[PDB]
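What follows is one structure encoded as structure tokens, with my remarks underneath.
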Amino acid sequence: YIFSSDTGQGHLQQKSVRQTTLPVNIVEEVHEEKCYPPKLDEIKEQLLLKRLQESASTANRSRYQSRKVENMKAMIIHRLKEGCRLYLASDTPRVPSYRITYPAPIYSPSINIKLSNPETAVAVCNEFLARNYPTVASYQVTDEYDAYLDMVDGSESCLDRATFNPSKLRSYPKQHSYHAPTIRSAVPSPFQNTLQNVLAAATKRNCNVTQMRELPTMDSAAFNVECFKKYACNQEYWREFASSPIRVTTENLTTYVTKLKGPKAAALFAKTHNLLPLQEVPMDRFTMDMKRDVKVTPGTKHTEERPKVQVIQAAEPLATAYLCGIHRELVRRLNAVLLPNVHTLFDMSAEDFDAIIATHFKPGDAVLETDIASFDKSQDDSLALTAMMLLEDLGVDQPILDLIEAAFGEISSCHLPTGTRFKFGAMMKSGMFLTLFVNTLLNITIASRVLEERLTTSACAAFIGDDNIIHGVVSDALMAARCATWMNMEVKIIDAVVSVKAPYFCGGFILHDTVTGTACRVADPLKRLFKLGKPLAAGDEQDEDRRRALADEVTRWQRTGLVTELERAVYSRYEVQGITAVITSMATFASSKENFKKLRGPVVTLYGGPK
Amino acid sequence: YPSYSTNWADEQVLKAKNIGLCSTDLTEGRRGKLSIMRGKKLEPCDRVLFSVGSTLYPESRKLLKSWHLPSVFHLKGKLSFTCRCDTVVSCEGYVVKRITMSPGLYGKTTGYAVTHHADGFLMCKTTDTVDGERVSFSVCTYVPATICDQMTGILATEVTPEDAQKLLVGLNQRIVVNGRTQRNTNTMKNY
Amino acid sequence: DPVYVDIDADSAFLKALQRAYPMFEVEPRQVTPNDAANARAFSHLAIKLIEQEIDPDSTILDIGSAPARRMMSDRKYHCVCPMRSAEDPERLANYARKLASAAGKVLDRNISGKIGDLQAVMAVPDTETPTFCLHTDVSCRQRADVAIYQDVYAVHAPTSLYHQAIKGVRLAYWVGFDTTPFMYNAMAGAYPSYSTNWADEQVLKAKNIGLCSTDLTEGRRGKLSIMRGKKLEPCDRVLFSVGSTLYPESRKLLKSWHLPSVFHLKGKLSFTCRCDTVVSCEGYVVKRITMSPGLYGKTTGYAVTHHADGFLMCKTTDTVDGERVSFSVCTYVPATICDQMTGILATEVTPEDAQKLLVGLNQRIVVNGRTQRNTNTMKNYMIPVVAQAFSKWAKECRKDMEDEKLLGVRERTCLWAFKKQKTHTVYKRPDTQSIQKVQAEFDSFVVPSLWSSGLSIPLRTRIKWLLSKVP
Amino acid sequence: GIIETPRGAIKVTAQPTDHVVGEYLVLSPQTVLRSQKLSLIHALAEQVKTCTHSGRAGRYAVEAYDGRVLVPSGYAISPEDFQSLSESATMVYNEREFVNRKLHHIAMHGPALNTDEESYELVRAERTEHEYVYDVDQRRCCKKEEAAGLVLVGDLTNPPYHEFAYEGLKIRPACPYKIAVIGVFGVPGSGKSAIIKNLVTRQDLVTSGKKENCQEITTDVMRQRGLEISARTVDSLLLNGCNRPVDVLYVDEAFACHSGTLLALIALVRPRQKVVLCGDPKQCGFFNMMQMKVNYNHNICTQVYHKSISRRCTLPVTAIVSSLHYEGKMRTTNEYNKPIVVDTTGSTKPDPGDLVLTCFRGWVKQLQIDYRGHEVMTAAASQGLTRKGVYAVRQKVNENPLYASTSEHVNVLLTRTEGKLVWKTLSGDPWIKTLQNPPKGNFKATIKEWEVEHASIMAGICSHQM
Ligand SMILES: Nc1nc2c(ncn2[C@@H]2O[C@H](COP(=O)(O)OP(=O)(O)OP(=O)(O)O)[C@@H](O)[C@H]2O)c(=O)[nH]1
Ligand SMILES: Nc1ncnc2c1ncn2[C@@H]1O[C@H](COP(=O)(O)OP(=O)(O)OP(=O)(O)O)[C@@H](O)[C@H]1O
Ligand SMILES: [Zn+2]
């Protein structure tokens, strides 16, 4: 997710495109990446398969999958191209674009410090938890009978416009096997797929009705786009972009499918026999998915109240494959119209982010961080109109806009195992292929309107998802009065000062180095610490990608000139002392395969076995 | 004429199966049928049947073709006249013709007639069964201009008849671009 | 001061009209759904421009004109009206009827003079009248100083101009189509902006051209004819079709109006002439000719045409009456399309790829609130032939880049002969000129003949009865 | 242009020849913000902003909406009066084109299908039985000028009340009138009505309140005592021109109206004697059509008497109202007890006192769909009369910002006079605070205590100075 996940896969790429070998900033030109067209070959597969049988040590098998997957990719292109005959177009001359590059970052040396006995590391971590979090360290006294306790008490829900069968509401637990954790953090296990959990998750009541597409709604949207184009964008690209539309093209589909992996291509291939046309695919029908992981934050709140259940609304598989070739062009056009001091995390890597903010943040500087998650976007219909107006200005072809618009109105969801039907009104968060883009556009628009001209005169601004940071801005009564037109809790704002109250961004800390004198971003150690106290399901063999992720994260923590700063940042955020010992404990855990085995224990089986 | 709900057909193909004006009946089909005289010829005759709405009108080809006058022609007899013919109004099959006549005989004639097409005009060969026997003849119809314009890009290669049919249905069904007010309206008759 | 034309308010031709006439202001006003509205709007504006630059109180000669058009004008006109056409009687009868109905209701238009002029001519056909006559261009004996031609393709330009200059004419004008396609010896062509198609006599039974007609057939492997043929070359007979009206023309008379820049007229009297083009808009041109007495300067015998839009001429294959043959077709291309095609003609492109890209560049969907409309830049029926021309042009230019020759020498060797390459496409880019070789010295103009009264007694009685009322 | 500030007080000269109505200057909101001299009304400039765009074309096509700020000019006035005067004039100017655009928007595009816009139809320009009708060519309201095209009709098209106020600014006074502005406080209808009813003067005119309030006093004075007092109304008095100045002015229930409107109203008639402004300021005011917040509603008064006796209309339940809305000086005399009433599910049927009189404007439209068979009419904007009966409808018990605690919507719980009170509110509510522990102050002193203020209130209108 964004920077890096627990398995070190992340959402960002790993190729630098914003690096230069000169001590000054240089403007360059954006180019295109050529893609190899797949080709079909059956005679090679037949002979290789027979040659696979006679001798295959290690690389002989790999040639078979590469040949087999390559055949599947060619077949998908041939079938997919025929469906969208009424929307296919050709290549028109492109509009050139330019971008700015920055010099490479400088880092301080790192020294490794670790203990020897792995059991002592567990004792230190347990001592740290008890001293700082007394209630959390005394919760576990028996096994994990959460499923049984949830069945004993009844079902409480707050639904709206839903139907279900009462005869299928039964929640007797099934077999559950896991490994007993060693760290005394009480991280819950993922929930079981039952009808009771589905109703508990859908306990949200956002029933609000306003003017759908009337005159007052249009007036608010018209003002919003005016502020965005006046305080956050330059005027050198609008007229050129309107002349050249964006349409579905063979190159878009060929490039997209080639980027998929093995298993993903096979899954898509299985749904190409009865291929519906593009105009036949419904755009307002979704399916319900439950398989998720619970989210826990440092503190003592999960030992008193049960956490919520996460859900996913999945769209049609063919809908996200026909039109997913226009995401790259939309990103390029958006980056071209933004001001040089306004940045977006799309199409960057970890190193590029460090080089941009290398010489901007210094001690004693005020930074404003604001999130917009706590806001009901379903109350006002103008939030959807504003996004469409921005999309139309960017140069989206007219019939394609109708297909996109159909997914932002009335939608329905269904649960296949139980046949449960749900209906929702205007919704912004979903599982479609424009979710981050629309959220980023709305985040910039909200900030631009509230801050007015204070956004233009700034040193560095970064926007991604629902989080943002703006340099050199404080909190005054003018923004409170402007934002209090409807209510007061639209957004949450926090004031931060470098080297005194470290700013928080995307689950990390922004710190200023001492030896070199440059800014850098590091991860959150407490978030990792609670995560090692999560039970591991039996039969899982993913205990090697996590060790490498921990090893990389530990090295970044032990850089010289950042030990003292990290201590103060954690204390000013969570009011906790003594994290250097925890970091040392993490170092010895991620040193060998056998040292990582001390975080687990004997296997415990519940609700299973007729003995 | 799809715009005015008019269908016309020849006398010899009144027992067809898949044309505008025809009728037939169910049969199982047998082996061999002995006829009375030689056939082996299927050419248009002089008798044509028209159907406007629910009304029937018999017509003859010779009189119909006599009204397609050229630009300039001469009438010679006891007296002589010079004539001209022009087309004033044309709308999807109806025309209004204006003819002026003057006394005298002087000028020159070439013997040509010119028709200007605002919509598409089509004629092709089709295969059908007449009274249980397979034959082939020709059928003509009109096409709206908008459909013809949007099919230019598809006709650059070889297209399968089933593939072309699906595209035409998609185009006709999509021109409506509405349905809150005008439900489902088509610019082309589906038959 | 506003000038009103019979054009639809949403037509795309309005923008082209304004740039051609920047000294006026044009406002559309449609009253009739004529099939050739664009061809008449240009003619209306051309007459207005000419009258603005002509000195007043000077008589004007109008050759082969309908007299009902110059009735409300405040100038002085002398109409030459022979009766050698099949639509003359209608024009004369309409002129008489409108003249009678206008008597007594218009104060100052010389209506009374026109009535008296018409009656005098009908009594004596051979008489000469300031406002009417029944002679020809070489038979009229009325002196003037300005002559105007309008859509005339039935006279010999050098012979007709000489007879006008004898009477003392020092200025002339011509309005009509463009002669350049006929100077390239083409077989068929089209003017898409005015809905005009023209073709040759021998290709009237083609299948995929603008003006043709054919029928279905099964195809037989044998048929004999008494004409061997084996040669398909252009003839002198050409058919024109403007809107829904047919016009037969001849190649010899059409090419005679492609006058050079400077030429001399030599006879009993001598004159020196020039020729200029003042207005050009997508096929229509306006020409101005000045005449002076004497013999000055030198002649070069060259004609120059300036292209503002693309001009194409390619070779196509089609079936004429069931037999496959090949000929040449010419057309015009808008300038905006040509500029955007520069990128892809640097490589080799198949005709299919060119056709698809042209369609995408042409069609756009426009939404106005809730209404939807489809917009096109050029006519769609000319795309397939145009796509073929670009494919051939891109291939011929590449071959010149490998077979590079030495500088300043001609390759001529086993035998002392030089090979001639094949050419299949001629493409003229915008802002490019073309030059042709023509004749500049004219000597013989003697065409004696006898004048015959082209009128009938039944027509004379009808006109006299119609012009019989107390006003 | 320039703005001069003679020794604290602010006066504006109207030298620019731009668009001016009457004696009011028109200028863009951006101009006001970029001037330190006009910092006193910068709050209104922000509010009138967020309503200025330059149109849009395409799928979502709109028209340019421009707003302006109105300020008085030419007269030397106090800085405080400058704030309130600008708010009243500016709001009227912004209100007129808001309706005008709505009618123009319907003409060009298609009316919405699942709405109420079908009441507006397109009508031939000849058949125009409508006395005033809205045209599209010039986007105004006109009587008969041969509107080309096809003319629109509608509900508000019949009376163009929005158009009837644009010309009112021409004769709108700017200079406030100096006079002893005294007022009577407390729940109305005890002595303040009787001041203009039983002891009103000869030359006073009953123009105050709603049209019903204007007529009731006229019928009350004539039937009880007489004195031939006529009846005009606030809307007619403010819009139409004035006549012979009133000797002494007895306007009642003027605290519902905006302060700036009152300032021009007093100066437009120039009263000879004193001016009293009755009607209580503890009620719902003139609200706002466009919801725009009002910040410059200052108060003018000379006296302090409040009529603490609290009539004979309250009850032990509203002892909290005597501690929630009032600080506690509103001790009552009433002997009305009637333990808490929620009308259960099958309580008293439609009867006198059970009259359906809602107090929630956002719920008025929803009243007619659920409760239609019991009673009709609304008294939310007509409160304070001797109706002696109220009943406000309810739909939900969650997220109700329209009526909440200190809001004036709930405050109509105590019935507008002495009378009968009911509410159908659901039997069983999440909270029970307002019906469990009312304050235990002095419930009732004496009936003799009532007959004191009726003389002393008049003593502050007559014997204090005259
Ligand atoms: N090739 C050719 N074109 C002509 C000729 N005469 C007219 N045209 C063109 O045809 C166009 C339309 O003809 P009209 O304007 O309708 O002719 P008209 O004077 O109104 O009378 P009619 O010829 O009877 O229709 C004109 O604008 C001319 O450009 C001709 O003799 N030969
Ligand atoms: N030698 C001439 N001098 C003056 N006017 C002429 C002459 N010849 C023809 N005209 C006039 O010009 C017009 C053209 O006459 P023309 O004989 O060409 O008719 P046509 O048979 O239809 O051939 P076309 O279509 O080429 O004009 C007629 O109206 C005629 O009166
Ligand atoms: Zn003459």
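Chain D is numbered as in Swiss-Prot; the shown residues are, in order, 536-1001.
For this deposited structure, the header notes the method as electron microscopy, 2.8 Å.
Quick reminder: no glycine exception, Cβ is built from N, Cα and C everywhere.
Around the Cβ of D:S728 (ribonucleoside 5'-triphosphate binding site), 22 further Cβ atoms fall within 10 Å across all displayed protein chains. Taken residue by residue with DSSP, D:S728 (ribonucleoside 5'-triphosphate binding site) is part of a helix. Taken from Swiss-Prot, the feature ribonucleoside 5'-triphosphate binding site covers D:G721, D:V722, D:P723, D:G724, D:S725, D:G726, D:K727, D:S728.
What Swiss-Prot records for D:690-842 is domain '(+)RNA virus helicase ATP-binding'.
What Swiss-Prot records for D:843-991 is domain '(+)RNA virus helicase C-terminal', and it gives sequence analysis as the kind of evidence. For the domain '(+)RNA virus helicase C-terminal' (D:843-991), DSSP puts the residue distribution at 28 helix, 7 strand, 114 coil.
Under a cutoff of 8 A between CB atoms, and with a sequence separation of 6+ in the same chain, the neighbours of D:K727 (mutagenesis position) are D:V719, D:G721, D:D787, D:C813, D:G814, D:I992. Listed in Swiss-Prot as a mutagenesis experiment, D:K727 to A is described as follows: 5 fold reduction of NTPase activity and 50% loss of RTPase activity.
The Cβ of D:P723 (ribonucleoside 5'-triphosphate binding site) has 26 other Cβ atoms within 10 Å, all protein chains considered.
Neighbour list (D:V722 (ribonucleoside 5'-triphosphate binding site), Cβ cut-off 8 Å, at least 6 residues apart, same chain): D:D815, D:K842, D:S845, D:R846, D:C848, D:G919, D:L949, D:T952. For D:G724 (ribonucleoside 5'-triphosphate binding site), applying a Cβ distance below 8 Å and a minimum sequence separation of six or more within one chain yields D:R846, D:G919, D:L920, D:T921, D:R951, D:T952. Take the mean position of the Cβ atoms of D:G721, D:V722, D:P723, D:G724, D:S725, D:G726, D:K727, D:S728, the recorded ribonucleoside 5'-triphosphate site; other residues of that chain with a Cβ within 8 Å of it are D:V719, D:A729, D:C813, D:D815, D:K842, D:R846.
Counting Cβ atoms from all protein chains shown, D:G721 (ribonucleoside 5'-triphosphate binding site) has 22 others lying within 10 Å of its own Cβ.
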